[PDB]
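A.B. asks: One structure, as structure tokens, below. Some questions next.
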Amino acid sequence: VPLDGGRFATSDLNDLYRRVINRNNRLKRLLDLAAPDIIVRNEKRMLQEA
Amino acid sequence: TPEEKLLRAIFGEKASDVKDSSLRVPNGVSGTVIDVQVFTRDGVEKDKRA
Amino acid sequence: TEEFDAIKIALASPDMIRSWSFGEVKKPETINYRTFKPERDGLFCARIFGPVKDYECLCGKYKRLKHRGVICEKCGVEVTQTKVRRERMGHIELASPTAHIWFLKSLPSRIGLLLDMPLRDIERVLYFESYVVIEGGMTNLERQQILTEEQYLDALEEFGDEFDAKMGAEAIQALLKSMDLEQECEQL
Amino acid sequence: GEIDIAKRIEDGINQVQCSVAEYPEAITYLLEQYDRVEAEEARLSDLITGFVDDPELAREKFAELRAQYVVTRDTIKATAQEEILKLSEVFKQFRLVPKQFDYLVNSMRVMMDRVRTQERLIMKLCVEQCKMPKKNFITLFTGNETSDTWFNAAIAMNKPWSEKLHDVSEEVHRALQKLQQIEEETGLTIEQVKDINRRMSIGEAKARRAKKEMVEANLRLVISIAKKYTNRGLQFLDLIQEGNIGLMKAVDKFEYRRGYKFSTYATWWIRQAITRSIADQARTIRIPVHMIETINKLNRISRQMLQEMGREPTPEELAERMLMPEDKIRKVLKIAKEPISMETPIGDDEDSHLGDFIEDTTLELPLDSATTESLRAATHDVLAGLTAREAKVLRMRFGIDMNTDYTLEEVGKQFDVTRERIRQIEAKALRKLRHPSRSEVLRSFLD
DNA sequence: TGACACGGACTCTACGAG
DNA sequence: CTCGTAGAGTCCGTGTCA
Ligand SMILES: [Zn+2]
């Protein structure tokens, strides 16, 4: 919601969802690119964490 | 809503495109206003009272 | 209003989760920042969840109640009362099968105890700390044994086929899918 | 490394090629799809993709395959078998069209799996009563693995579960018979598939190591450049990942023959990716990149002017320093504000957060709902006070107690008198209601 | 914190079998 | 009677309230 004064207030789930979706898209592109094993491992680790 | 449109047609009530927001006195307090201050940002047209 | 009773709770099946959700959220954008209308098809998206303002689509093609069940062709937003924006759930199609933390770390580790495999091992597996030999064919290797990097390396070189080992939530899903519940119940 | 790792990749797949060649009847289908390839309806890279230790060159090499193969094929039944293994290693150079190896490796894998399913039901039978160590299972089962003889060899060792297996004698022989069918399609036994599979894995591992090196060599560089971008709302690890993507992109696109310093090219792409990612996915509300550059300029200018002047530069002074009309200056200042976390605790009262205050303006006021209800009731009865078809006219012209409103021509069609007379009716009704004492009660609804 | 409790893992003692 | 296994107790670390 836009609180009076041009600033915004959001629940944290917005940030969490944004981060998860980012890592998901990055992993998709990484698979399309056939990155070396180490990088796919790191990506899956971070996605699990998120 | 429709019925109110009917009412506007009937009485010819030009709807005012500006809502009221005035800072009215809080409920149940009564006293004397001793002073007023006005702060305009630089650039805007100072009103007479300023 | 229905008069109900008996609240039922169960694991959500993937087909049930797809059943509830009305759309997939592909991009992370939230709102247009110029006019704060929602971005499509972002975390806030009208063509998935619902119209911001009552009974008018996003693009502004249909604004009258005369249009109330029609779905604007330009903006894929259906015209309804904004309250629906409170009830529709969405979904994200996840690329890598991911483990549900609650069923893992809750003191009785139901992934752990279901697998009859210690907890420390499972944490090691999910975070890509070690492999696990998932049904290691005709070799000298167990089915729920965790393997370190160099153990898996000497093994792969040693055992090319009839050798299935994996890492992470994918391996865990593999291990879970193949388990025969009732036969093991009889044995136990 | 790209050419090196590609060579090792081809060497691994070449190893699987050798493994297949050392397997039987593979050479028959092999020569058949070489014959297919001769018509030239495909590419030279579906049959040879880099060697190990032109149509004519392939023709002559395959002529040598045919010759060595057949001459060892006649005397195949001792050393000629080792010569066939050598033919497998020399063909290792060639790789077959993806479909054919997919077909063979998948049929061989699923057959090994199927025999494994039979073996595992046997292993259930053994583990439940006799707990068979796997060594004896292999040794007795491996070596023949083709006829049901091993079954009676299990019967021959006098083991209690092994003899008891007659309960599953039907299924065991069904597995052996289908296994014989797989034998016929290959025309051999199995154990050599074990040899084949180990060589395939060895080759693939070689290729694996090469690909690993294709970043092990340029890894820490990404980390070194990454530590720059370390405060733009981005988990360090995401930064390093974006840098890895950029580095891979550079490597695959790197051109040593175009005349360009390699390292610069790499770092260039690294930045091109990292800055792009921070610009796009850093802020919650994505904002054009040129706008970000505008913010950066503003911030440099503010820093210089502030530290020299001491006080600060007023937006007018900033509008001076840059040629922009300053309307966009304050626009950019408004845009840069990040959303505040809705849970931020309010002062010394960690009981309420900010979320606890925001009010929902959407809600229609109950007062207004009551007014609207009273209004519909009153308008309905007052319409009832007026004539019938005029009342219906007025209801239809508006949405009173009805759905979408039809324009005058359509309502006139509804009465079949379709023309200005309908607005004559509208104006006459309005005129008739103008008279007071009926509408004043509705006059009250104005304010 | 801090008093409690639980779980998992580890150490020490005791019993059955050879 | 000792070795190998079984049982009991303890300790540490985590979860849980204000
Ligand atoms: Zn629209």
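We're sticking with Swiss-Prot numbering for chain D, so the shown stretch reads 115-167, 213-236, 243-612, in order.
Per deposition record, electron microscopy, 4.1 Å.
The backbone N, Cα and C atoms fix where each Cβ goes, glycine too.
In Swiss-Prot, the entry for mutagenesis D:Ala553 to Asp states: Disrupts the interaction with Escherichia phage lambda antitermination protein Q. The structure shown retains the original residue. Among the mutagenesis results in Swiss-Prot, D:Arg596 to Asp or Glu has the note: 2-fold reduction in activation of class II Crp-dependent promoters. The residue drawn here is the original one.
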A.B. asks: Under a three-state reduction of DSSP output, how is D:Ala553 (mutagenesis position) classified: helix, strand, or coil?
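C.D. replies: Helix, per DSSP.
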A.B. asks: Tell me, how many other CB atoms lie within 10 A of the CB of D:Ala553 (mutagenesis position), whichever protein chain they belong to?
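C.D. replies: For D:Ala553 (mutagenesis position), the count of other Cβ atoms within 10 Å is 8.
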A.B. asks: Give the sequence-ordered list of residues that share a chain with D:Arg596 (mutagenesis position), lie 6 or more positions from it, and have CB atoms under 8 Å from its CB.
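C.D. replies: In sequence order there is nothing to list, since no residue at least 6 apart has its Cβ under 8 Å from D:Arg596 (mutagenesis position).
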